[PDB]
Amino acid sequence: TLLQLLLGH
Amino acid sequence: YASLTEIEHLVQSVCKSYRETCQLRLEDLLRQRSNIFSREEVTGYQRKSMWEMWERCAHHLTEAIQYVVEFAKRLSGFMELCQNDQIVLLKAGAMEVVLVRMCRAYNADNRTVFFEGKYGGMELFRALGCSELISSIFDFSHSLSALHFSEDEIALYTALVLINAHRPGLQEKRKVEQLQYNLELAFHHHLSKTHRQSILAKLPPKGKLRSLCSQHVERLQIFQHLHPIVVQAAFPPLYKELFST
Ligand SMILES: CCS(=O)(=O)c1ccc(CNC(=O)c2cnc3c(c2)CN(C[C@H]2CC[C@H](C(F)(F)F)CC2)[C@H]3C(C)C)nc1
């Protein structure tokens, strides 16, 4: 997801 | 079992994390209070299309959310949680934290909020077609403003809004419980030192923030069903991910 990407995963 | 020294250090860490990600400095918001939209400017906003007003609002909300995500990443203990739980907490808590932070940009004296460079009352937002939600957000902001939060209090309180062990879908609940507890100790310690424990009983019930967030999701569903293309073409993808049904 985008949250995952922003969190660095 | 966090020592008093560890708790004091946590107070400092949380406040630093917040200061570094607070979006606008409080000094700047307070200075702009005298800058209020004119009757003609307010009319211009009220005459904007529903889609353009929703688009602008979704953009500004997303910008605020991005600073909250950055807050989470810098928050002591958050990145030590598992990926699933990081997501669960942020998906549920991002908007809640933005709503709390928003009281900084609210002027209780004339009931206006800082939006696109000037202060405007709830009437600025008429084109959205969600008067009840908007009035509820203004009421919420007004209630918070009455408490006269310091920046450090907002730091500690918003950390607790985010680190909520009761969010459905958590995998490592006990890990979140421990972090939540230490943050509560941090908050309570800071309040005691500053003679401010009185504010605890005046904080809004958790159902209040939950209700505002659910109402947001519900109103977006109404808008999106009527204007699906606008949401697909113009809304920030993160806003869609967090809030779209
Ligand atoms: C928080 C960090 S800070 O540094 O303090 C700060 C504060 C403010 C700003 C610039 N101002 C804004 O960003 C801003 C101000 N007011 C609004 C929005 C954005 C969106 N909202 C309408 C929306 C609600 C949800 C509605 C819905 F539920 F119907 F979707 C859609 C309209 C109104 C309010 C009624 C919530 N910068 C930095």
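Using the numbering of Swiss-Prot, the residues shown for chain B are 264-508, in order.
Technique stated in the header: X-ray crystallography, 1.6 Å.
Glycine is no exception: its Cβ is also placed from the backbone N, Cα and C atoms.
Its Cβ taken as reference, B:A327 (mutagenesis position) is surrounded by 19 other Cβ atoms within 10 Å in the chains shown. Experimental mutagenesis is annotated in Swiss-Prot for B:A327 to F, with the remark: Completely abolishes transcriptional activity.
Quoted from Swiss-Prot for the published mutagenesis B:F378 to Q: Completely abolishes transcriptional activity. B:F378 (mutagenesis position) falls within a strand when secondary structure is assigned with DSSP.
DSSP assigns B:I397 (mutagenesis position) to a helix. Taking Cβ-Cβ distances under 8 Å and a sequence gap of 6 or more within the same chain, the neighbours of B:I397 (mutagenesis position) are B:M385, B:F388, B:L391. Quoted from Swiss-Prot for the published mutagenesis B:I397 to N: Nearly abolishes transcriptional activity.
DSSP classifies B:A327 (mutagenesis position) as helix under the three-state reduction. If you draw a 10 Å sphere around the CB of B:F378 (mutagenesis position), it holds 16 other CB atoms from the protein chains shown. When the Cα atoms are compared, B:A327 (mutagenesis position) and B:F378 (mutagenesis position) turn out to be 12 Å apart.
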